[PDB]
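See below for the structure under consideration.
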Number of protein chains: 2
Amino acid sequence: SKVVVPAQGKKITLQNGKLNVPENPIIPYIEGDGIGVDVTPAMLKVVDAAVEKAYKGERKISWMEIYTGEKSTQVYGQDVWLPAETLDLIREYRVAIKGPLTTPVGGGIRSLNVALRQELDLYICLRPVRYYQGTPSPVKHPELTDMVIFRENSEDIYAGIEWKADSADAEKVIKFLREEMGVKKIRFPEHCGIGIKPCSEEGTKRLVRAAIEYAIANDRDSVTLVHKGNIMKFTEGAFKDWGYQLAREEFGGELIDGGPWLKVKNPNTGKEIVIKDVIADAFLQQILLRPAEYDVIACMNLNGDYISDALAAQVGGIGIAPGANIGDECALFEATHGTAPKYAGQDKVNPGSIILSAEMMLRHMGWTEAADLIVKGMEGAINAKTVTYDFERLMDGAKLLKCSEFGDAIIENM
Amino acid sequence: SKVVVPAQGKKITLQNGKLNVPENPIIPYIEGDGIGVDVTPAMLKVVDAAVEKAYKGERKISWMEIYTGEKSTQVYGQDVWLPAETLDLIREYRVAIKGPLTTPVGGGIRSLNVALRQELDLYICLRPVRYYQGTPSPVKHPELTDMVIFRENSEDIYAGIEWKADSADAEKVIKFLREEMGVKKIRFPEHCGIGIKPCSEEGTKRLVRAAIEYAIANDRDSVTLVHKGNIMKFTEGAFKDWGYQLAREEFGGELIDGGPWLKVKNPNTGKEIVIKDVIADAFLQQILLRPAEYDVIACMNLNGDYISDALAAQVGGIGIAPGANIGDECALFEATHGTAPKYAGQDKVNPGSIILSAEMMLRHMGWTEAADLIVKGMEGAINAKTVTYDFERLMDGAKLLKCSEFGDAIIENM
Ligand SMILES: NC(=O)c1ccc[n+]([C@@H]2O[C@H](COP(=O)([O-])OP(=O)(O)OC[C@H]3O[C@@H](n4cnc5c(O)ncnc54)[C@H](OP(=O)(O)O)[C@@H]3O)[C@@H](O)[C@H]2O)c1
Ligand SMILES: NC(=O)c1ccc[n+]([C@@H]2O[C@H](COP(=O)([O-])OP(=O)(O)OC[C@H]3O[C@@H](n4cnc5c(O)ncnc54)[C@H](OP(=O)(O)O)[C@@H]3O)[C@@H](O)[C@H]2O)c1
Ligand SMILES: [Mg+2]
Ligand SMILES: [Mg+2]
């Protein structure tokens, strides 16, 4: 009802598991709450400039704004935080992007970001993390970090199945667990909240499958399965076992030494990709102490959350970390940082995150030239130390830029 | 049957919620698997030296070795990994300490470390983390880190309640969830593992209670409740709500500004202790970017695992991180790092972790003088760069020492 489909522009379609993108594709976008009002306009201009430069005017995106979050309430009404139309529009146009999102509290509403991911079944949470020269970082050698996180995005405790303490449902579940399943490990059964942790084999192998194919298509060195399987054997541990099994079953994985590591040969470059695994808590230590040993990462939903945020912070890219939610039919790229209401509307915020997510979007669309130009632009702008306040306040000799001005700096460095 | 109670020596007792420790207390200790054979003898000698120096020979510990893990199998038999006697002996002597521990794989045995914690109901996992000058660290300013982690140690998914995919029990649980609880969020119900996440109110407030009393007795600046309550509202979020409520209920917590932070006045120093909270994933970023803003931390079992390991790695103390498991009746201090079988028996390993855990043990025993001397010793030895290979290999100008030699260096610096 309130969305306006672009007069000029054409729908992207999916054929043969492959995207068919017109030169004039219509792309849905969500402004985002808080600073989304600052970063998204900058993102629109940077992407258009990259597309214009790369294809000489032969291609052009027809942006179409759709709504979710606060602006949705103001467009559709009181408690319309996520209109069904938004979901239909992302399905119909295949690819879309959105800015910061905030969930309401006090109304029993669960995460809108997760709702998008689960109802569009974007089971892949892709977070590429690497260091941009010139970025202020808390660690000594952030350049050693160059990883690609494949976060399972549909299942685990992150899936929102739980019951409140003292509620009739929670006591019912606890009764079933203690009396019918013989559970004795619940230390305090009364006044106790209960949550469910699911992890299936199909969900695990389509995620790991995507991670290995990514390592192959991008010639990466290895794929590490991160889990907490020594404590959670049937979910975390199963994820790791199913991951190795997939590698053996579909990619000719061979045993390295006496195991458990495997090696998969890259069908295109002949490189032997190492398949290995590391327990999650020790991994949070290894990304700091031996970051160069890791590359592509495959893990569950919650651990992926933790890992991606920790890696982003160590390379100083907490506000420029790109992110994408991908499934077999649809794809939603997104800022990954918060709404930042206290600077919203001041044209202060750092647009690097949503812009790099737009870079991932264009590359996903096959427009690798334009995506390359955006990376080049971020490269030069940050290296030139012409950046926003979140960077500049942590360093010396930098030129402070507004959010919009930083967008121009990126374009200038393309 | 194979343990030998010290001829000379007396049992520690608990009276009025307060430990009564004799000058000649008997202390049970577990050597530990792998490098435990290297670090524990060094720990024994360092503690004895600190006790001898601090009380002029008037006090002395009567060590008593008890077994768990591989040595237990070789002492008690084939699959005796954790003899009931060990548990009885820790109960009877109140305080004990143990080296690295490894769980068997392939026999359906769950974590021995967790088994100890849950059957002795040591619901407090205490991990003090701060930087020792001279320690090689991956971050720029490790000195800014000075935190005390209070990890809930008895409940959460860490409690081992789960069922294997395709097993009759898992399908039974899934059937109950879908058909009797109306669960629709399990993406793939078949071939799916299931785990249970419990979190009670009593378990939460006795843990947070201990953290606040610790902030009071040690005059710390604040207590931060770390959780992932925006996704797991009834466990993680409940933990955070119950934490604030406890602070209000028992420590006169007052609202700061418009909330949610609270302030508790230290009854002994008048200092206003800040009670606040931070979402777990963002917290893993904050410990790196703004470490000086945090002090005492209160959180659930799994997050505590992650947080303590990440903090230990950033201050370069992955092998010297002290740790303790404390309950209302018993206490078990422990190395916190792995078994390191590939250097076991070579007198290479770093004994700093179990020694600092022994320092926590002595202080818990009221022997603060002796504990102070151990900290002093670690202080000087590390600052003097006379350390073991794990430190020395990451730095220049250091004097390489064997594990035992490092123990002597600590004594020499008391
Ligand atoms: N991908 C997303 O769309 C996304 C992700 C995460 C959260 N959020 C949402 O946003 C809402 C806003 O509220 P909050 O203020 O309590 O957020 P918050 O806890 O996420 O704050 C993140 C902090 O990072 C900094 N920051 C974030 N984005 C930045 C940018 O672009 N440039 C510079 N600094 C940036 C600000 O810290 P300082 O610079 O002040 O230190 C900021 O307040 C949250 O409720 C959350 O629902 C959206
Ligand atoms: N608190 C405990 O008692 C405790 C804790 C955690 C694990 N463990 C147990 O130990 C077993 C041993 O097997 P793993 O070798 O596969 O272990 P692992 O994955 O824990 O290895 C930890 C790594 O840290 C280093 N390290 C650990 N302790 C060290 C010390 O004291 N000094 C110097 N470096 C040290 C070694 O790495 P590099 O120096 O080689 O890089 C080491 O292999 C594990 O199965 C686990 O059950 C015991
Ligand atoms: Mg996250
Ligand atoms: Mg741990």
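Residues displayed in chain B correspond, in order, to Swiss-Prot positions 3-416.
Just so you know, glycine gets a Cβ as well, placed from its N, Cα and C.
Noted in Swiss-Prot for the protein shown:
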| type | residues | note |
| --- | --- | --- |
| MUTAGEN | B:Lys100 to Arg or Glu | Abolishes enzymatic activity |
| BINDING | B:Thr104, B:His339, B:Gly340, B:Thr341, B:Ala342, B:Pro343, B:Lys344, B:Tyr345, B:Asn352, B:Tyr391, B:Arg395 | NADP(+) binding site |
| MUTAGEN | B:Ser113 to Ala or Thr | Decreased enzyme activity. Loss of phosphorylation |
| MUTAGEN | B:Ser113 to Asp or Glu | Reduced affinity for isocitrate |
| MUTAGEN | B:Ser113 to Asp | Loss of enzyme activity |
| BINDING | B:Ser113, B:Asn115, B:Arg119, B:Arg129, B:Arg153 | D-threo-isocitrate binding site |
| MUTAGEN | B:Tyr160 to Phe | Nearly abolishes enzyme activity. No significant effect on substrate affinity |
| MUTAGEN | B:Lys230 to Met | Nearly abolishes enzyme activity and strongly reduces substrate affinity |
| MUTAGEN | B:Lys242 to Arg | Impairs enzymatic activity |
| MUTAGEN | B:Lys242 to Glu | Strongly impairs enzymatic activity |
| BINDING | B:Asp307, B:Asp311 | Mn(2+) binding site |
| BINDING | B:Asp307 | Mg(2+) binding site |
Most distant Cα pair in Å, residues B:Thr104, B:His339, B:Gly340, B:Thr341, B:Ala342, B:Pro343, B:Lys344, B:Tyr345, B:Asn352, B:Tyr391, B:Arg395 binding NADP(+):
26
Determine, using Cα-Cα distances only, which of these recorded positions is closest to B:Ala342 (NADP(+) binding site): B:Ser113, B:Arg119, B:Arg153, B:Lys242, B:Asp307.
B:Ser113
Looking only at B:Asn115, B:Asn352, the binding-site residues on record, which one has the least crowded Cβ, with the fewest other Cβ atoms within 10 Å?
B:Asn115
Rounded to the nearest Å - Cα separation of B:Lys242 (mutagenesis position) and B:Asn115 (D-threo-isocitrate binding site):
26
Most Cβ neighbours inside 10 Å, all chains, among the recorded positions B:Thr104, B:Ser113:
B:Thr104
So for B:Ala342 (NADP(+) binding site), how many other CB atoms are inside 10 Å of its CB?
21
How many Å separate the two farthest-apart Cα atoms among the D-threo-isocitrate-binding residues B:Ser113, B:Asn115, B:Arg119, B:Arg129, B:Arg153?
19
Looking at Cβ-Cβ distances, which residues of the chain lie under 8 angstroms from B:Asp307 (Mn(2+) binding site) while being 6 or more apart from it?
B:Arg153, B:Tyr160
Please list residues from the chain of B:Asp311 (Mn(2+) binding site) whose Cβ is under 8 angstroms from its Cβ, counting only those at least six apart in sequence.
B:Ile320
Are there recorded positions in B:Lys100, B:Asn115, B:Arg119, B:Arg153, B:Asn352 whose CB lies under 8 Å from a CB of chain A, and which ones?
none
Would you kindly give the Cα-Cα distance separating B:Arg395 (NADP(+) binding site) and B:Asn115 (D-threo-isocitrate binding site), rounded to the nearest Å?
30
Could you check which of the binding-site residues (B:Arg119, B:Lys344, B:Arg395) sits closest to B:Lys100 (mutagenesis position), going Cα to Cα?
B:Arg119
If H, G and I count as helix, E and B as strand, and all else as coil, what does DSSP give for B:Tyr160 (mutagenesis position)?
helix
Can you tell which of the recorded positions B:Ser113, B:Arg119, B:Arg129, B:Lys230 lies nearest to B:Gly340 (NADP(+) binding site) in space, using Cα positions?
B:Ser113
CB contacts for B:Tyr160 (mutagenesis position) [other CB atoms within 10 A, all chains]:
26
Just checking: which of B:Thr104, B:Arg129, B:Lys344, B:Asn352, B:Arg395 have a Cα that is within 10 Å of the Cα of B:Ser113 (mutagenesis position), counting only these binding-site residues?
B:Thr104
Based on DSSP, name the secondary structure state of B:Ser113 (mutagenesis position): helix, strand or coil.
coil
